[PDB]
Amino acid sequence: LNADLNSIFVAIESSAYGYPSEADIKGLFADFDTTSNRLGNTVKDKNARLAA
Amino acid sequence: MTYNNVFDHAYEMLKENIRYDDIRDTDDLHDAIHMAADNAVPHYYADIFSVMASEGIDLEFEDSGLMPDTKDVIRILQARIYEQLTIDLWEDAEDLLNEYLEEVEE
Amino acid sequence: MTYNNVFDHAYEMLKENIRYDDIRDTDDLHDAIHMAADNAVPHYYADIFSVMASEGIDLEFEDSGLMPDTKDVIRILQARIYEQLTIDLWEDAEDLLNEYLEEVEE
Amino acid sequence: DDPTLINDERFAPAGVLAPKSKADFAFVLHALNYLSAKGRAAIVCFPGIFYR
Amino acid sequence: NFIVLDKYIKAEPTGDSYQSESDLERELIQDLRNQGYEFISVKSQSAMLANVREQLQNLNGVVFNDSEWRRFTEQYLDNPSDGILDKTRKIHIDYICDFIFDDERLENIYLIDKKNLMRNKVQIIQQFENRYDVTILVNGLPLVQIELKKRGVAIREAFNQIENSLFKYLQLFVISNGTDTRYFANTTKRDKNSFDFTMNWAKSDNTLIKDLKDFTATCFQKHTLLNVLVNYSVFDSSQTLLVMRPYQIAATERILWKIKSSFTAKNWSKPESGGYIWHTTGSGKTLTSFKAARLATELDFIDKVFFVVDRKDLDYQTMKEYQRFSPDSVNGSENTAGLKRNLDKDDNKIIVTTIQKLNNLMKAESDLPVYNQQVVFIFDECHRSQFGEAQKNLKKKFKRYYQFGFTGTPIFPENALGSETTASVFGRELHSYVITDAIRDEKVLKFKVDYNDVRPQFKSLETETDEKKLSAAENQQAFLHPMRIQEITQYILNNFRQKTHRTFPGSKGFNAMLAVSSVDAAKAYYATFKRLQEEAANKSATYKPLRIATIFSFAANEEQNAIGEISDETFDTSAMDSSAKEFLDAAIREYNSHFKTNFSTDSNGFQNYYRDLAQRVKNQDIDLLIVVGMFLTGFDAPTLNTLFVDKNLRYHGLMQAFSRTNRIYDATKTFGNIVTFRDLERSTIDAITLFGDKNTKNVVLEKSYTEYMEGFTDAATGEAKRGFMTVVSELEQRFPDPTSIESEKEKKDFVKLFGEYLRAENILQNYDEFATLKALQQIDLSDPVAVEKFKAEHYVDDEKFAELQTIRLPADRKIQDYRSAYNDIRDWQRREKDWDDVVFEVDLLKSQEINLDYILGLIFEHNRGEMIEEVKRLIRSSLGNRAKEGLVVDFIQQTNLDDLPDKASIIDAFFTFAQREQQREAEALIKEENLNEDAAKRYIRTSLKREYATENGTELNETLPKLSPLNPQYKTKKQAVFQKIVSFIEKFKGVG
Amino acid sequence: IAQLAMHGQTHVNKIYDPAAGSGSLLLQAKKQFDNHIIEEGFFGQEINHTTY
């Protein structure tokens, strides 16, 4: 993922925390990676910050 | 973490010591103030300085006998917290005596 | 208001005293540290306690001679701020001597 | 300066200009601009001075 | 593939009736439907939101329900808490919403795609609901609003005629009448800042596309409109929406095209891939460099971008780059390791540096990783002092670069001095903005070069055509001869108050420079000027003195470049000889003697003396400045229209000096005068040819005397002029002259003629010959002494003397009668209000006013009932003195010449009697209406300190007689006593 | 500061204020001395928006 430096956009990780937490079967220990959020103030600022 | 946050814990522990001990004396409940207000002070550094940066409390004592004349600065700050809380619980005990002991008649 | 906020003002006043006075000595620029770091401390109550509640600084001195052995608690806190800033400006002056005096050659 | 107040209309009487953390005397060098010889000034400053 | 067109063919209507403006609106709708825009009609706010939902679901490829679209409209789009500045910040910065779906995936709701144009979609509608509006939705968002106005109504008055919810987004307001067309930047200000910013879209030769039709066919292209609205607009922090000049957008896209084509051709590190832009000096070149640097960074294959400046302009232009966040353009902690750490930094790669820090990077490091990378440099402050080895090391210590130039001094093979030319260093002149384009923009003004034939004696030396021989004839015999400088000085001290419009003492007027050659020249100059001004004071003891200042330090330091410029002196005062040091100290003590200052003789006292001298000349106090080697380029003043030159200036040193004249100030300052004494018209025409064609001098400079005495049918733009004598005949013949005008049509036609007469007369006031023709009214018959004084201070032989006695002007008091009649037409329909068809001209008859002092001199001069009817017409001769009729009349009627022992005593007698009448009629007019007398006198001193009166400031409502807050009231006599007191202060302005 | 700016200067004008803050210190000079003289306006300038 680091090869795509400054890749628009931010929420590729928000999808990319969806399917590794899909993982329903079995004994899930999911519902878990809700730390990474969207603030931030502006979208380019969030892109630059999370990329750094 | 304001002064009012610590005052609420001291308030509730005062209501405990008046309520569950069922004491009907001014002096013994002021000894209960000496119990409760000393046990309601915070213990973290930043949680003390947040109350010191808040309103209500000032820096200076009235009794310098609360000060250990040494490097124990946090003891001085804790004693100032204790003194402000004991004054507010003078007023609070003179409220809650006639507020509570009239209420417990059943 | 963190420790870094006060450290930035002391940093910039150090860069002033090295820059606009054009002093090329270690000892005279440490006297300039005695000038600048003492003049960069805050003066409001809550602006001192916010730095005291922040990281970096601790409560205890190394030299108790910075303490006036009296009720002057804010003098003790200001002296602790001064001591931490003078240590950081020992390191900062040993950086900025060879960083700046090599730069001014023109 | 960083701004154009090196070449302003009121800091040419000063000669050298005001440093960063001692921005109080910029007000008093602003003060002698807007004042008549009949009139007088009344401002306040800091005691934290030996030569600044 | 541009938007600023080189080869455009101007289309033509049929018509297609161009008179009623709804027809123009229908034409515009039809033209935009033909270009490719889409028309619907929505007379609600709901279908607006529906179309926005349609376009956003088309753009971002998602589908909202009513829940998601409701949440998006409430939270992000149309909060009533959001302001218009919030909307504009959403347009130019916050153009992406981060949106949570129902199944909790975060996606991006774009608003405008700032990376592609075919994704962007526009529609057009009209308004709801007395006016004619065309609203261009861009993805359903109203951004471009065009208002149509009346034809004969000028655009200046059309400028000044300023819920609902989603109209807050409006960016561009384009106003027009079909013939003229300007465009706003978000409806900011009023008539004070009207025509500073309302630009005009033009072709690449800066010729203004003016109409509605070709402006639609060029600017209203979807490619053009979206490219301007996105890629060439700035919402600068804070509060400001900047829109670029058209030639700036032109030069930016030419630069980007040359970069892209050179990268396509793999043309790096080669001057043929380079190039340069030459703007004129003084137009705000910061924003163009800022946009060029940022758009150079926005390309992906471009590795590093650097905008190099020269000393010491880095630090303020750094903050000007910092006006929008964020260019990250600094390295003040100067080093090469920190600079290469900045080279390794990503995502904000433009850094302002000097050429000296760059040469430190050159001669301090040899193995940077950047040396084989796509790096573009853009230069500025292009005087060639610090230039040479930087280019050789940049060729040496790089293998991939582009470099472009923003110059002010273009260097051609027309100017060698062994120097390296501009096209040799940079390459193609990619785009230029020249001073003829500026005059065609009416941003600056015209010239008038005036060589003076005052001496046939030294005439061949003044017309010596060899500059090396001029250096050989540089002595005190050929050019600094004392009679030569004396007869120059006599011309100066005669015609200073003529050229600076100081004909009356009540006129404001302007000041002048005086271009001289050298140090030992200038000492002898100012000694001669001082001595001859002392003798001019000794002549009649009535001559008002003319203050002279001067400055120079050191020196003609280099030649430094090609032909041929101003040696900008360094500020070392001690670097002179002892003689100019003593003379400079003497001049500094002269300034400290009259102006009471404390300037020293170091560099600091010289600096502050220079700056305070600049300010004191800048506010019209020091009327003449002797100019040696400064105040010619790095100086500005809107109020200097006269330049006297004895200095061999050449090609564009000629132009940068002459641009100290062309700045606008008002309607009266039409153009600047250049009075010279050595022949520089040939170098002027050479600079004209350097700028371009021979149609330049048709437009830029000047036409001759008879061509403004008789007029001209122009070949540059096609106007037809009548000059002076045709206007004189139309005055003397067509009208019941001079105050026999009593009907409305005669008044309107007298305004339409006489304002043009005043304008042409003010144009002729710049001339020696018209001034001599006016001064021929003030000679004696026969009296060879006074007429010898006339023709000796005018250098007129008897041939031209009799020839101009043949030509007869109308009588000057009859011209005063015409001005009084025009003033009557003004003041008769200035109040309430056919009459509102032509603007009654103001700015020039506001000047040439007597403030009763010369009238009191006439009363003290006419000895004697012979004075009792003199001022009765002189009152109406000057505007602003109508209520002051009875005051001066009763002063000269109650008293007589017995009250005036000399000139000065009648002035103070008038002040004493006027203050007596002031207090007397003040108490008589407060007593008649029962004002509260302490509050009444407080309002008296209020309106006499404020010098007019208004019902603003409710203390006048607290100066009520007894009662007027009540609604059952006429507010009369509140307005009637208000009329009484404004008539009172009109009688008593400026007195007591 | 009111009793130092005052007195003996009953002439145009009062008052000007850079770094105005609030109008408290602007108040008691002329609010006590409005009957002394009215001359002209009170001229303020300040940074913070709610303080403005």
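All residue numbers given for chain E refer to Swiss-Prot; the residues shown span 13-141, 148-180, 191-861, 872-902, 908-1035 in order.
So this one's electron microscopy, 4.4 Å, going by the header.
Including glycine, each Cβ sits where the backbone N, Cα and C put it.
For E:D151 (mutagenesis position), applying a Cβ distance below 8 Å and a minimum sequence separation of six or more within one chain yields E:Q138, E:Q139, E:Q163, E:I164, E:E165, E:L166. For the mutagenesis result E:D151 to A, the note given in Swiss-Prot is Loss of DNA restriction.
Positions annotated as domain 'Helicase ATP-binding' by Swiss-Prot: E:294-439.
Cβ contacts within 10 Å of E:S311 (ATP binding site), excluding its own Cβ and spanning all protein chains shown: 17. What Swiss-Prot lists as ATP binding site is E:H307, E:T308, E:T309, E:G310, E:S311, E:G312, E:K313, E:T314.
All protein chains shown were included, and the count of other CB atoms within 10 Å of the CB of E:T314 (ATP binding site) stands at 14. When Cβ neighbours within 10 Å are tallied across all protein chains shown, the highest count among the binding-site residues E:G310, E:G312 belongs to E:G310.
It is E:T308 that, of the binding-site residues E:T308, E:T309, has its Cβ surrounded by the most other Cβ atoms within 10 Å. By a simple count of nearby Cβ atoms, those within 10 Å, the most crowded of the binding-site residues E:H307, E:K313 is E:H307.
Under the three-state DSSP scheme, E:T314 (ATP binding site) falls in the helix class. In the domain 'Helicase ATP-binding' (E:294-439), the DSSP tally of helix, strand and coil residues is 56 helix, 24 strand, 66 coil.
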